[PDB]
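Everything on this sheet refers to the single structure shown next.
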Amino acid sequence: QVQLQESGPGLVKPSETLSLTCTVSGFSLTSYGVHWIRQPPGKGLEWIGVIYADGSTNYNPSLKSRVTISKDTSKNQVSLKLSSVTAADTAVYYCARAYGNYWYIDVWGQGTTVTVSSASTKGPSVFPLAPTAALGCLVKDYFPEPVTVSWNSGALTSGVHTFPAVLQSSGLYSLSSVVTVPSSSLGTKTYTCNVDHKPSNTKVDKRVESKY
Amino acid sequence: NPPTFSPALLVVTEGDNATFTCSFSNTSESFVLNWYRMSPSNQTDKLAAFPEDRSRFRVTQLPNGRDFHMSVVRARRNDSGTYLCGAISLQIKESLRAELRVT
Amino acid sequence: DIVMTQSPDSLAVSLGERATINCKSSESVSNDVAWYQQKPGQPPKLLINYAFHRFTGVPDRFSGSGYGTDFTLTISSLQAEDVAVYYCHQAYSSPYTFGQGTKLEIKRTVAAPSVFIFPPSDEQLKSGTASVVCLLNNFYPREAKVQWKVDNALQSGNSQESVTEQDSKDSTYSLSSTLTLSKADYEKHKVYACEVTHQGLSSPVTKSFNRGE
């Protein structure tokens, strides 16, 4: 396989330096270039810089003097450092492999949302949404973003609807994930949601069947 | 009419040159041909193009105008693979593929 | 810095019809342009490289064209799974800028929303607040009014609506209204209903549910 697994802190305090990493697997890290890309909330893709196989980097003129892209070949990782962080750096950073002598970005990373804020983290509360028929899970009062919910470890993709998070008056976020399934399976099949909130290391497998 | 890419098989040793001949000349004479290396999983990897797209793989045009010499200078053993020359009319036409071996 | 400008900001052709997207560069990025597809939540996916060749495992309905400052991405027959944003990218010279994306959405017939209502769980009830959720599923278009009534009292200012993107299976949408109330107030009333008004419903549907039963 060919992959790029990003990992970093969920929160970043203003004026501090954001540290990111892109652990690689599948290809020779000393034979392909890794490009970092930014995706601000509700905006497009923005190039942050590259790192070639030799160990030289090219940066965005608008981001230069603040970006630092290095690599640990003995660890198969690409690092991204962003000093003097402001509220504008809040986005989803992406690392991606470059293929070809006349390169092009083929494989992308999973993404890592960075929320530049002062307020601390807040683990979400997973409540059931017990009842074609419908069911779901409620992820409420968490911070910062995001919450990635799945169903039956990903095997249940049909009829899933993960709504976009909504900001609350209290300042936290909340979202609801639902699933439409037939009544004939309500009794025999098991339906569980998997709520993963990386900023607080909170994984929640929740069984939702019924009540009396 | 697509371009050609000869020879079908090119066996060279480790260290010397290796040159293919991409024969293409269309009805408009406004063309830009590329030289891609096809991966084992059908994902082309462009090497060079004529005119030289500025941004060891040489691409020279002959006086007849229809033949182009695509040369691999100092062919490394890892260069053994699939190669083809595409043609773009200002529309794209891919030439027949060819194998390259480096003993 | 070369400017990649996609012309059709928002495209909404019908099902199975041709759908092209233009991306013009402010300078010569002659053939190092790649196209990408991205869905809400998921990372980007590559479709065309070198502006002509399609990636492996990419459906044949996708095509690319362009050599100067005129690039295009064509879809012979649009499928429901094609609803996504399409970004172009130049690899000629730094800063290897991207476009701004073209939202590709499907146009179809009108559908009525399947409504479902959920009471608050005894787990949350044990924490003061109480959330009631209404679910509008697989409807079209997106515009759909939802009303909240507790003991025939029109709720206002306490709910929060959320709408999913265009479904990738039947090209529909989904809405979820969430009425958040305190336990004391939730136990002080009995009938909780959700009224849904929509184009596909001649009369607004309602979902009643009483505490206890």
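Chain B is numbered as in Swiss-Prot, which gives 33-87, 94-128, 133-145 for the residues shown.
For all residues, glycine too, the Cβ spot is worked out from N, Cα and C.
Residue environment of B:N49 (mutagenesis position) contains 12 other Cβ atoms, counted within 10 Å of its Cβ in all protein chains. Annotation of the mutagenesis experiment B:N49 to A in Swiss-Prot: Decreased N-glycosylation without affecting binding to binding to nivolumab drug.
In Swiss-Prot, a mutagenesis experiment is listed as B:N58 to A, annotated with the note Decreased N-glycosylation without affecting binding to binding to nivolumab drug. Counted within 10 Å of its Cβ, the other Cβ atoms near B:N58 (mutagenesis position) come to 17, all protein chains included.
Around B:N74 (mutagenesis position), taking its Cβ as the centre, 12 other Cβ atoms fall within 10 Å, counting all chains. The secondary structure of B:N74 (mutagenesis position), as reduced to three states from DSSP, is coil rather than helix or strand. The note that Swiss-Prot attaches to the published mutagenesis B:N74 to A is: Decreased N-glycosylation without affecting binding to binding to nivolumab drug.
Applying an under-8 Å Cβ distance to chain C, the mutagenesis positions B:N49, B:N58, B:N74 reduce to B:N74. Across the break of 4 residues that separates B:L128 from B:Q133, the C-alpha atoms are 7 angstrom from each other.
One thing to note is that 6 residues go unmodelled from B:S87 to B:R94, and the Cα atoms at each side are 15 Å apart.
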